[PDB]
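**Student:** Quick one: the structure is below, and I'll ask about it shortly.
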Amino acid sequence: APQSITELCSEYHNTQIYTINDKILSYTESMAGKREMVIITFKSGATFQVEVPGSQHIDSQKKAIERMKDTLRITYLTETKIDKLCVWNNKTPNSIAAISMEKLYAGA
Amino acid sequence: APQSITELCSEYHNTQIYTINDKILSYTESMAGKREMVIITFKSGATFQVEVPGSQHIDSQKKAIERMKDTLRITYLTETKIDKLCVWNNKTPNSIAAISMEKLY
Amino acid sequence: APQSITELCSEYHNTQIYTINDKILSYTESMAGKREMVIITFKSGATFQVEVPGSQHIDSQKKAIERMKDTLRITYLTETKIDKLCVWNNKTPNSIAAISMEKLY
Amino acid sequence: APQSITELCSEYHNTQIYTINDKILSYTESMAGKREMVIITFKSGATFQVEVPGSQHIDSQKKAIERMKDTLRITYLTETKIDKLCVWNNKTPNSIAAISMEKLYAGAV
Amino acid sequence: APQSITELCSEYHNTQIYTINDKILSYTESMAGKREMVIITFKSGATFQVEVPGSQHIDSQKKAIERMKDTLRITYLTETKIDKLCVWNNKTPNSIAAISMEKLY
């Protein structure tokens, strides 16, 4: 198993690491039919989504998607700084594949 | 996929964006049979609901409804400011379709 | 759909609105067989419960009950002030049907 | 339905109320096979568990067990004071059956 | 039932207790197909994971895994200090089997 979000992104096609290093500016959540998704944007202008569950996803991904949306909401509400985002750039807005957060009052 | 709550609202009939720009005044939650819903109101007088799961909803719009209700509760409790609300105006009170929040911290 | 907890309570028999206007004094949760419930009390002496899921509950209520119990726990932990409680008075202690929370902010 | 954790504990065999009146000292959670449980201890030395789901538990107890573990974790994290604990003393460590939490009150006893 | 994380770790093969005594430095969560996992690292350089649900895992382990990932996220967000970690060292990075947290105030 990968030990980094970067290492993890390297295993997929059409993924790309975006160094956010900032907290979420806006959180949008929809329960509208066929558009059950979450959209987050940063002051950098960057906009991402946790795309509507469908055929692009496998079964094990069902819970992961819900968890990802749970994470984005709590991250937004607690004003937690997001470090990097591994996203699929072949989707508009870019679909989130993985998220990493780092509390840096130290190093590594 | 839409990149905005406004853009998302544009894809539906009977929807309408309400610029709330305020925190939830009251949170009401019911578990009473046939009225399992959540009602939120703002000091503006505006009142909205996350309607009882019915036949008007598609299969896995089921999880989204629960999540919407989870979001409204945590938003209320944390006194988080809600920006906009895409709602279906063909329901009384207006049913929530999407919610957007932005912290200009 | 009702726009108020009071309006909602009016639709049911054996319900009654109780103006709590106070935070939860005690939170009791049981996972003991046949008594999987939650009991909350206020300094007013008032005691309420989210009764054990049974034959009087339709399947739409199943998630609502769990949500109600989730709400009471987080309300208690965050010391959030509860406004009103629509409860079924034909149960001892009174069973919670709906809860409303307001804020003078 | 009982109106108290004490009244509730009275309905069961092998149960016993412990007046903790303190916050959780340690929270231990395991996902190891056959030992999916939670263990909490207090500075009093008292140690309790939310035992691994099995035969002794029924089917509505399934969600209640998960909820109990959810409650212990949030209680621990928020440093919330636990009042009493109705536990089954026929298990080691004692298995948690119910938990009660009181929130101050200058009105007094 | 064991009464300690260390006593619990002793019941398994390929497990090992790591005394972390520190808060999580980084939290990584993936929903990418076949890599639905969580990775946490500490300033000590130590890196652990809650491995992708597979075959080693029985069935009641399904909820435990989700719970473990829920715990790591909330622990990270609240900057809570983790005491010990019982992990399976036969995986890279080491897979988390159990976690213990203490206060000592």
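Indices start at 1 and increase along the chain as displayed.
Structure determined by X-ray crystallography, 3.0 Å.
Keep in mind that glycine also has a Cβ here, set from the backbone N, Cα and C atoms.
This is the feature table in Swiss-Prot:
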- D:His13 to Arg (Swiss-Prot position 34): In strain: Isolate 240-3 (VARIANT)
- D:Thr75 to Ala (Swiss-Prot position 96): In strain: Isolate 240-3 (VARIANT)
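Mind running through what each feature is packed against?
**Tutor:** Listed in sequence order, there are no same-chain residues at least 6 apart in sequence whose CB falls under 8 Å from the CB of D:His13 (variant position). Annotation note: D:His13 (variant position) sits in a coil segment as assigned by DSSP.
For the recorded site, D:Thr75 (variant position), the DSSP three-state label reads helix. All protein chains included, D:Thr75 (variant position) registers 21 other Cβ atoms within 10 Å of its own Cβ.
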